[PDB]
Amino acid sequence: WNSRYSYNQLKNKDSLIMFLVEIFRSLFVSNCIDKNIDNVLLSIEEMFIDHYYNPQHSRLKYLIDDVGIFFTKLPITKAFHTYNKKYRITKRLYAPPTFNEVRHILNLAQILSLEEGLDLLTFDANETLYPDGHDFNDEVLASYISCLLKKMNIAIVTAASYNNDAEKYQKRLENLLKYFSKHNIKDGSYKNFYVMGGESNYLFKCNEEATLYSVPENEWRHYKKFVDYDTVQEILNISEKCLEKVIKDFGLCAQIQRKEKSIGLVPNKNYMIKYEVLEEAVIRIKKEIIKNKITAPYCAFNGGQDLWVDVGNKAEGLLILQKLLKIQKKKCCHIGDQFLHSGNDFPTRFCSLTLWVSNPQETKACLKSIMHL
Amino acid sequence: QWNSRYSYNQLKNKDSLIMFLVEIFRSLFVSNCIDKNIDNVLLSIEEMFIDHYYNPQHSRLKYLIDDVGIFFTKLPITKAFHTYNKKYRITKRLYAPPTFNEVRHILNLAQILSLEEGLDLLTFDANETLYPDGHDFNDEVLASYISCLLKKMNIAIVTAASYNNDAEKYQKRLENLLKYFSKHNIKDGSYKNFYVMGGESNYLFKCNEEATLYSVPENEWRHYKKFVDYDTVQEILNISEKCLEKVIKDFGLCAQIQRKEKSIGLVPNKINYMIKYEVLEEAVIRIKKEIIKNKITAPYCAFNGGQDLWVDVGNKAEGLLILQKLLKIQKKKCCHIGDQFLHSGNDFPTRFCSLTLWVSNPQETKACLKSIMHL
Amino acid sequence: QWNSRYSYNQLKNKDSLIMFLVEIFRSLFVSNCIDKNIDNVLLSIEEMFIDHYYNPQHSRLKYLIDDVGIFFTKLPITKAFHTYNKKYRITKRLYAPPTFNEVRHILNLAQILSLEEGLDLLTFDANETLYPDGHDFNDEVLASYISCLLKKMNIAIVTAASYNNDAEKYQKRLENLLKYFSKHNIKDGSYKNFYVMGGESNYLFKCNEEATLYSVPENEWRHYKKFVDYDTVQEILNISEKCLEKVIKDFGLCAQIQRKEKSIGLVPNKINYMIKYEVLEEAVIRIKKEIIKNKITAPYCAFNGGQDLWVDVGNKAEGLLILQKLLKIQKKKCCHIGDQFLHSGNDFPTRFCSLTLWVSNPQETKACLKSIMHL
Amino acid sequence: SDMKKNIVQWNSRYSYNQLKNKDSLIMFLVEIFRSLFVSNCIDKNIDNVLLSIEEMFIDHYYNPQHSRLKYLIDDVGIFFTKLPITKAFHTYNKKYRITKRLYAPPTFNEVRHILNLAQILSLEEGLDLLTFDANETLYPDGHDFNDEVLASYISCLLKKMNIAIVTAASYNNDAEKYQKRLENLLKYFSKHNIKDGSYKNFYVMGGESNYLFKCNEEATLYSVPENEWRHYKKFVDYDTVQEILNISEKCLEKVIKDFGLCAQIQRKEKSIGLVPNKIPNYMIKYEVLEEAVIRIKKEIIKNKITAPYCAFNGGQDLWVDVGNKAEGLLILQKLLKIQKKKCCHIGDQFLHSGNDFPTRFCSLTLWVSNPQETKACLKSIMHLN
Ligand SMILES: O=c1[nH]cnc2c1ncn2[C@@H]1O[C@H](COP(=O)(O)O)[C@@H](O)[C@H]1O
Ligand SMILES: O=c1[nH]cnc2c1ncn2[C@@H]1O[C@H](COP(=O)(O)O)[C@@H](O)[C@H]1O
Ligand SMILES: O=c1[nH]cnc2c1ncn2[C@@H]1O[C@H](COP(=O)(O)O)[C@@H](O)[C@H]1O
Ligand SMILES: O=c1[nH]cnc2c1ncn2[C@@H]1O[C@H](COP(=O)(O)O)[C@@H](O)[C@H]1O
Ligand SMILES: [Mg+2]
Ligand SMILES: [Mg+2]
Ligand SMILES: [Mg+2]
Ligand SMILES: [Mg+2]
């Protein structure tokens, strides 16, 4: 699930997205991008199916060595037409398609592949629902989530750990539960709504009063991979020792914060820390946990201007709900922003469909496209 | 010297000089020797930058990097890396290599230390470097750094914004700046050393002793400008507007065409609806390639900046060229500060006539000025 | 006309137009659609090759590739692809994309199929495209093609080989070709359409009724040669000679310098001790950068042969211009076959005044002539 | 890892990106030397950079799985010795003076030479077994041994260490047919080596790990009893050999129909080959041969065959052998009780889809282009003591 951290894996943006960018770029250069390129697009699709069936020996694997596993047949041809007709990006003559645009097309393809249905949908609460640290105050998208909960399960998986205090999480979602009591409380859908804490440590359901409450540990401790309490603390001690050198190596205005099953450094009044120092820290931390031969599920991610290390994994959270709610991976989806190799949403590619979002407005465009299907 | 070199390599690849240094530091990073005395590497890079100042078209640097700008000064790249590294210690990194923005600051500091001969003119890009885009200047810290520099040399505000000759609408954009000038820059003769250039090189302004900007007559400095008649200025507009109408049609865009004397813009409206960044690039080249189709050699500039497109019949290099001819200061002692230093930006042509400092936000301009004053 | 410069990036990728097609085909190969009906991609490429022929200054091909030369003819790249594909089926490859050299064969074929209007002059690099380096002509198959082609057009031998001005030396190179001309090309007047240009563009020779070369009177063709005086010729030789004498020292070369009137070169000692190809490519750029440093503007050429280096006062581009002005031949009716079309090769400047076929061995030239005869 | 795992990853975990760059480690040094040349500092004293490169090489000798070198280059081999890349650069540059170049950077082939020289200098602890790729490194492709100078070096080394010849040539068990390829070498061995006991130290391996021969006191080559060394080799069922041979054979037929080729299919026991038709020899495209090797490999895994094989490109030939040169080296290391640190191999096919590539998994390797380069190696090897 990790330990494949390579130099080449860091400097290059994305294996799959750039793969389509370079093909579109050459198509743009040959001046044939506006003509019917269905022959090219379907051959791209012909591979995506061959990678769905034989993901270990597909030709897509020979071209791109580090491809994730495809859980559905991706209609990349329909995804291009639908995105093209709306934005007319092919109408350009001097500006090639952008990595960001191909990520948009790739996300649309994963939505159309859900023609068989969708049983579970999860969100990365931070920066995909509301900016870093801010509270939920966008009333528009809350109507989308309420409608989808009527036809599927909705979960919130966010690396923010507030221990087991269920009351603290409501302040982050008070406006959301307010919309649930007005519509979902009459329906029978409110019980299908869950919230995950840490990355996979604190689970809360939803009561009849649109109130978040803790879940008995005996209801899902067997679904979670049991980890020695001594090993958990060791991971934090390895991290706490590593961050001190990081703050000592580069003189910076921050300090370390300790919790139960999670630690991270946060800049104090705040004085920003370079994006590369946080990148350096994740690889420093990972190489040490490798050196100590720790196999427990963990994660270290570079999100915004703070670094954290949790003894949970955002993929284990999806794995718990699937084993708990009797849901397959092919009918599971997750929306997040940290989809780089130093992000905590990347592990979700190993067990669920994924949608890469840069700001909460794109989640509105994501769910809006999902609904009209 | 028309900037007509619209090249696919200019759009596809970033700054030539910066990425040249990044790859070198990357090999120094990968070889594990970046934390040792790498002075032998840095000295040869300086040896190259020195010879480029002498033979810019036959240097080994121009053979390596074709399409280099021009070095108006001898650049101390060794001392700049030495002093940048001591503050941030990027070199103590083991798994993340030196990045693009880091070398951007190193080259900025390299240009700053090159002013051992002295500095006689500063220019500031108004929007995005002195205040956020579409805002009024609201900063007391920045104005305090500028005030001390105003006594040492002449300072100018060269912007791309255009209000037609109305000096009252310009002081509104930088109210708190004149307020600080009213307090500390009146007794000194520095009040007669501050300039403001609206449009792009079209509307020149100055400061009165009562600290409210006044517009300078046209007949005093219009002769320094390139003679562009009113008929050709409007065809550059007309051809542009015809191209923007195609852009509103070719792409579903909720955008308005703002027409003024000597300028055309592309602005959306809120129900603002954000235009795609890549269409802006596509439209800039459409306008430039269409103007050359009519053999128009008039100094113009079409640029995508922030969230809107504007085409001015002035040039932001002309503005710096005007002030160099007015105050009789060679290009060696003139420096510019802006955020639009890509091929699509409007601060780029100043590389042809003045030293340049690449900045992304107002906080870096304050960090720029603080280092420029400990000289 | 002037000989253009070079960037270190331009020295890497041998030909930009060829490389421009390779990366397109590679994305076609990568996308799994290479062996399907890809004519939309092919015809669109032809659309830019046509638009660059009609408007070479402002074309999208000029926009994407900055150093694109001049298309003297409409290039049928779509038919050339199908033709080369049907023979070798390079599109049936699944795990290896089409190569640089394969596109070279296609680009040559597209240039050949563009000659539907006709040819008036065909020229041959003598060394390495008619016979191995430094050998006498020995091939009857190839001789029949040149013989049959000498009936329908003019045929000239343009080689940088310099034997001053005695046709006996040049005949030893082309003995077996001239004896074949006696048996078939004398009953008619075809031998009066054969030429041999000595020393790139310094010596001219014609054929004679006895199947023997003679030197054309200097007055008959000297006015087209851009005059270069004894002083300027000797400055180029001396500036070069000084460079080679350092090139020998720095790398401890086992080689010698050979001086002639209007030419100088670096030859290995007899034993034939191999001399590094990298040092040869360096000696070109060392000399070229020195000649331009001394403001020399005369037509010269420093080229990197297989096992030696040579500098010649004159070049094959001017040599073709001499023949085109001699026989009143238009540019669009000219063609040249050579082996070194790298930027440091004496056949590269022909791109500026003729159509070109890039070959690497005498076997590849027969494939060109057989394809040319079958039209 | 274990050799069975390496062969599994070699014939099943290639990549288009990895097959583009010939060697990941040579390209590693080329990029660094490129920037050093681009930075203009490459002609000054650069022990600054080189020593740091050596430092990472040493850390990789001790910690191959979690080293900084393995971070930068994902697919590094395993270093059996400490490479003095600083001395190899000093030694190679003082001869050729490639740092005096101002407008031409060092090439892949030069860094390949420096890396060979570093591998040679790493043999300070001594050498006990030296093996040679026969075709194109001892004599041109398809020829017989007709070089006197080479025999003088090999005979001199034969007195000091064990010598072997691992080749892809596959004459079933006719030692007279192998003698014809090297008769001038055994002719020199008879004149200068029968006096020593060194002729017993000389071995020849046919097939690729299938046939073995030793030198007689009469300088003649004789077959080695299979009861003496069959056990060291991983056994392959007769049904699985012909399965490999047949699944390959079907592909060469498709390659001839796809691309119109004047070529034939030679069938032997434990070996198939795609050989070209005679001229009245025709030439087969290099990219087609490279294409078919991937075609062979891609289909063998589709049939879930895991036996050790080797599909390889021989310049003008395409062959598949049940067996590989890494297996043949293991058998000689198990036969003469020789550790990998004191064994070396010289060959020309060190690319992926190459004959001598699996040698990197169990020996020191020298990447040589022709017998003239083979001499420069053995000349530098003799200069050690
Ligand atoms: O251990 C935790 N305790 C409190 N906050 C955390 C913890 N881990 C991550 N965070 C922060 O909360 C957010 C969680 O990331 P997410 O996966 O995008 O929701 C980020 O802004 C983190 O900086
Ligand atoms: O002609 C003009 N009239 C009014 N606004 C303009 C004009 N030209 C540019 N602008 C806007 O004002 C900004 C000034 O750019 P800057 O001062 O160069 O950073 C531009 O980015 C546009 O948003
Ligand atoms: O100046 C000259 N005099 C005599 N031989 C020359 C001269 N210049 C070049 N050569 C040799 O003749 C060859 C002509 O090559 P070509 O131009 O490709 O025909 C060169 O590669 C040199 O070996
Ligand atoms: O199985 C085989 N039997 C006979 N000849 C072979 C066989 N395999 C390859 N060959 C040819 O013989 C050469 C010997 O290979 P090498 O000795 O490893 O260089 C190859 O390059 C092929 O041309
Ligand atoms: Mg997030
Ligand atoms: Mg700006
Ligand atoms: Mg030649
Ligand atoms: Mg071999």
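We number chain C the way Swiss-Prot does; in order, the residues shown are 46-316, 327-430.
Heads up, header says this was done by X-ray crystallography, 3.4 Å.
Cβ coordinates come from backbone N, Cα and C, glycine included.
Feature list (source: Swiss-Prot):
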- C:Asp170: active site, nucleophile (ACT_SITE)
- C:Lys132, C:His150: ATP binding site (BINDING)
- C:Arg218 to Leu: Loss of catalytic activity (MUTAGEN)
- C:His398 to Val: 4.7-fold reduction in affinity for IMP and 1.4-fold decrease in catalytic efficiency at pH 5. 6-fold increase in affinity for IMP and 7-fold increase in catalytic efficiency at pH 8. Increases catalytic activity in presence of ATP (MUTAGEN)
- C:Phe403 to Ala: Partial loss of catalytic activity (MUTAGEN)
- C:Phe403 to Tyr: Increases catalytic activity (MUTAGEN)
- C:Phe403 to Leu: Reduces catalytic activity in presence of ATP (MUTAGEN)
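A simple way to gauge crowding: the CB of C:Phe403 (mutagenesis position) has 24 other CB atoms within 10 angstroms, across all the protein chains here. Within 10 Å of the C-beta of C:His150 (ATP binding site) we count 22 further C-beta atoms, all protein chains included.
Taking the recorded positions C:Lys132, C:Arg218, C:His398 in turn, the residue surrounded by the fewest other Cβ atoms inside 10 Å of its Cβ turns out to be C:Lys132. The shortest Cα-Cα distance from C:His398 (mutagenesis position) to any of the recorded positions (C:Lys132, C:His150, C:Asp170, C:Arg218) is found for C:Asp170. Taking C:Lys132, C:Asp170, C:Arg218, C:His398 as the candidate recorded positions, the subset whose CB lies under 6 angstroms from any atom of ligand 3 consists of C:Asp170. C:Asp170 are the recorded positions among C:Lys132, C:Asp170, C:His398, C:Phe403 whose C-beta comes within less than 6 Å of an atom of ligand 7, given in sequence order. Annotation: residues between C:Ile316 and C:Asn327 (10 in total) lack coordinates; Cα distance 5 Å.
Between the CA atoms of C:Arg218 (mutagenesis position) and the residue listed as 'active site, nucleophile' there is a gap of 12 Å, rounded to the nearest whole number. Spatially close to the residue listed as 'active site, nucleophile' yet at least six residues away along the chain are C:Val203, C:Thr204, C:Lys371, C:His391, C:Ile392, C:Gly393, C:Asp394, C:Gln395, C:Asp402, judged by Cβ distances under 8 angstroms. Across the structure, C:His150 (ATP binding site) and C:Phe403 (mutagenesis position) place their CA atoms 17 angstrom apart. A distance of 28 Å separates the Cα atom of C:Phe403 (mutagenesis position) from that of C:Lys132 (ATP binding site).
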